[PDB]
Each structure stands twice: as C-alpha cells, then as structure tokens.
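*Asks:* Below is a structure I'd like to ask you about.
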Amino acid sequence: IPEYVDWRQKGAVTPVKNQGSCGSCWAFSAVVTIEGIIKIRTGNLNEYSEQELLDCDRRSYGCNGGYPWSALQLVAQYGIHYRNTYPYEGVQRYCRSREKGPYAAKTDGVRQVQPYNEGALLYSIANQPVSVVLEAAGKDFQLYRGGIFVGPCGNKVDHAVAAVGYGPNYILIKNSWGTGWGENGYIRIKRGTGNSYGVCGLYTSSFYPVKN
C-alpha cells in the first residue's frame, strides 16, 4: 500500500454535505462508503440517499443516532436510491423506498475492519473509503479549523464519519458538518501515536460495503 492515499484524487468522493440538527451522521457515513465502492467498481461517481437510510433503517434511531453497519446491511439486502430521487430532509419520515421505484444500487454485503488495528484500517482505506466512528462531543474537535488534529479528545465515540485517505502522519476524514468546518469539511487526524483506540476512538468500529 502506498505512503499517501486520497480517494478525492481518484474521483471517488462527492461534495461535503451538512447533516444539520438531525443525528443522521450514521447515514452520512454509510452513503460515503457506497458512493466510493460504486465508483471503484463501475467507474461512475453517484450521490446516494442518506434520507432513505434515515427513514428506512428500523435498527437505528432516526435523528437520535443509529448505526452505519445496520444502514450498510439495509443496502446489501434491498439497495439504495440516488440522492436526487430521495433528497435529504434532516427529519425522519416513514420509509419511502417502495414509492421511489427500483433501487439505483445494491451492494453484496458489509465487512468489519478488525477493531483497534491502525494497519488493518490503513489497508481497508487503501482499498476504498471506510465508515469510521470517533468522539466528536469535545470542544477541541468542534472548534477544529485545520492542521493535523491531535485531540484533546477521549474515546466515547459518538459520531460516524468516513475515512477517505491517509498520509505518513494522519488519516483523512470526510465529515458531515458542511464546508465551513475543518479543512473545507475534512479533518486530518494524527495516526501512528500507538493508542490502539486511535485518536478520539477512531479505531473503535469501522465497516465497508462489498460490491462484486
């Protein structure tokens, strides 16, 4: 695997989104990975619906939070429409999938990255973007304006995000707080510190879609 990976220089990442007030980060995170794998397999970059996971994953708690792994199973069993067909509302409605016609994409399952393992995360990112969680509740995280973020933060992971690259000293994260946060919506979190949690808990639970 190479020293730098940035899926944006491969055209596999869509613009930065803003989830709003709704605790819909789990849905945001999942759709990053799905836009990623479908580009990698088909050579096309598409935007998919966070609002359909919001409404339709039963497992997760709508605007109160939820699970990128439940969302990514829903897309493996059923599929997902495009974003322009089932646009973001930032409120949980009921599941409208059956109304919006046949799914635009379906994936073939979901895998877990082995947790607490920087190298297994780096090797997964070198393959495609990955859904990751971290502790975002801290002020230092919220106030982040750019540079390689080192904390402070703990590991009471609370927020799902997508890892779309890495370098020698960082992992490159697409967040869902719009472009005025961070580096135009992105954060570079420090890696290689030897905290098996990863900085802010980054190594706690990572999942990626499987598409043949």
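By Swiss-Prot numbering, chain A shows 134-345, in order.
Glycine too: its Cβ is placed from the backbone N, Cα and C atoms.
Feature list, courtesy of Swiss-Prot:
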{"type": "BINDING", "residues": "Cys158", "note": "leupeptin binding site"}
{"type": "BINDING", "residues": "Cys158", "note": "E64 binding site"}
{"type": "MUTAGEN", "residues": "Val165 to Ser", "note": "Slightly enhanced thermostability and higher optimum temperature; when associated with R-307. Enhanced thermostability and higher optimum temperature; when associated with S-169 and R-307"}
{"type": "MUTAGEN", "residues": "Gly169 to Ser", "note": "Enhanced thermostability and higher optimum temperature; when associated with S-165 and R-307"}
{"type": "ACT_SITE", "residues": "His292", "note": "active site"}
{"type": "MUTAGEN", "residues": "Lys307 to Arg", "note": "Unstable. Slightly enhanced thermostability and higher optimum temperature; when associated with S-165. Enhanced thermostability and higher optimum temperature; when associated with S-165 and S-169"}
{"type": "ACT_SITE", "residues": "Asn308", "note": "active site"}
*Asks:* Through the lens of DSSP with three states only, how would you label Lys307 (mutagenesis position)?
*Replies:* strand
*Asks:* Which of the recorded positions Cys158, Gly169, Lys307 has its Cα closest in space to the Cα of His292 (active site)?
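*Replies:* Of all the candidates listed, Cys158 is nearest in space.
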*Asks:* Which residues of the same chain, at least 6 positions away in sequence, have a Cβ lying under 8 Å from the Cβ of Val165 (mutagenesis position)?
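*Replies:* Spatial neighbours, sequence-distant, of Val165 (mutagenesis position): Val146, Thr147, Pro262, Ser264, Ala295, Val297, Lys307.
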*Asks:* Ten-angstrom check, please: count other Cβ atoms within 10 Å of the Cβ of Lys307 (mutagenesis position), all chains counted.
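*Replies:* Looking across every protein chain shown, the total is 27.
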*Asks:* Could you give the Cα-Cα distance between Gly169 (mutagenesis position) and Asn308 (active site), in whole Å?
*Replies:* 15
*Asks:* Which of the three DSSP-derived classes (helix, strand, coil) applies to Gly169 (mutagenesis position)?
*Replies:* helix
